[PDB]
Structure formats: C-alpha cells, structure tokens
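Undergrad: Sharing a structure with you now.
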Amino acid sequence: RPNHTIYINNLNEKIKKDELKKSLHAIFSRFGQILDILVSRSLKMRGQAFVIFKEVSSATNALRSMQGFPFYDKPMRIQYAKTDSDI
RNA sequence: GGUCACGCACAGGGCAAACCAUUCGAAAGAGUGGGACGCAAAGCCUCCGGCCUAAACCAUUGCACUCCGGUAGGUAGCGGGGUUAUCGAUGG
Ligand SMILES: [Mg+2]
C-alpha cells in the first residue's frame, strides 16, 4: 500500500498557494528530506497537497504522526498516494 | 475626384515598450509625468478564441505531475473580428 508521496486532503482553500507550500514544508520537513511539494488551486486540486519524500519510511512516519492535525484551523487528512510518478 | 483594397515611399507627422517617479488596485494591471523598444491604425470597442489576476460572494472534499469552476477584473502592444482616420510611389 505505501508510497514515497503523501496526499493531504481537506486543506483551507482561502490560503494562498505561495504560503501553503512554505507552511507544509515547515510542518513536514521534520520527518525527512522533501523532494518537492505539489500544490495547485484548480477546481479539482483545491485544498490538496502532494508531499514527495526521500524515503517511504519517512513518508510512513509523517502519516502516522500528523493524522487529523489541526492545520490552518481545519484538520488535515493524510493518506498515501496511488502513484509515485515524477523523477 | 469618390469608393474598396494596398505600403516601395513622400508631406504633416502620430503613438509609446522596457525602466524610473507617483497615484489607484487585494492582484493582474491601469492612470499621470519622464523615457523610446518598436508600431500603417501600437486610434477606438472584450463580440470570439488564447493568456494573466483571484479580494468578496457562489460552488467544490476533489489523486495530481498538458492545463481548465462560476463570478468579476485585466490584456486592444497575443490573435481574429467590428468601427473610424493621413498621404497617395507616372502608385493598385
Ligand atoms: Mg507620456
């Protein structure tokens, strides 16, 4: 089931993409070296983030540690990605 | 002559990119002044397509690595279209 990338759901949509990335990095950088964080604000990709880790284990840690985490008021929803595509 | 096209000019000349100052804006961007990259409509209008912004309301819990809600604003110097205008190469 597990994956290098984690999928974050239910994020506050009123936050700029600019800031959101930086906030997600500060929160998640404590578990491993993030390769990149993908955040779009299109109709489909609103309130959503992909955080690609160095390791799957480091990605397994962040999921098991910050589930439901109150983040910009709203609680985070984390689950593994379905495909780990990209270099 | 006039009309409809056209730009190898000629006459009057016209406009003003970037950048800087200042104002407005949530932003894209616009206004004014300075300033010239260029432009035969780089005068003017968002009807159509593209692109840029996303503060407020509406909608949306959505798995991406083409990119895409409504909504409003912007770009006419991104295209198309519409409309008006100078000269007139023994010009077509
Ligand atoms: Mg001026």
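Chain A uses Swiss-Prot numbers throughout; the residues present, in order, are 7-93.
Structure determined by X-ray crystallography, 3.1 Å.
Here the Cβ of each residue, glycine as well, is placed from N, Cα and C on the backbone.
Found this in Swiss-Prot, in case it helps:
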type    : residues   : note
MUTAGEN : A:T11 to V : Abolishes RNA binding
MUTAGEN : A:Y13 to F : Substantially reduces RNA binding
MUTAGEN : A:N15 to V : Abolishes RNA binding
MUTAGEN : A:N16 to V : Substantially reduces RNA binding
MUTAGEN : A:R52 to Q : Abolishes RNA binding
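In the displayed structure, how are the listed features positioned relative to their neighbours?
TA: Annotation note: A:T11 (mutagenesis position) sits in a strand segment as assigned by DSSP. In sequence order, A:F56, A:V57, A:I58, A:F59, A:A65, A:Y86, A:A87, A:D90 are the residues near A:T11 (mutagenesis position), counting only same-chain partners six or more apart with C-beta under 8 A.
In sequence order, A:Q54, A:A55, A:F56, A:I84, A:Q85, A:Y86, A:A87 are the residues near A:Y13 (mutagenesis position), counting only same-chain partners six or more apart with C-beta under 8 A.
Every protein chain shown contributes to the tally, and the Cβ of A:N15 (mutagenesis position) ends up with 13 other Cβ atoms within 10 Å.
For A:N16 (mutagenesis position), the same-chain residues 6+ apart in sequence whose C-beta sits under 8 angstroms from its C-beta are A:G53, A:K80, A:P81, A:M82, A:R83.
Packing around A:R52 (mutagenesis position) is summarised by its Cβ count: 11 other Cβ atoms lie within 10 angstroms of its Cβ, all protein chains included. When secondary structure is read from DSSP and collapsed to three states, A:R52 (mutagenesis position) falls in the coil class.
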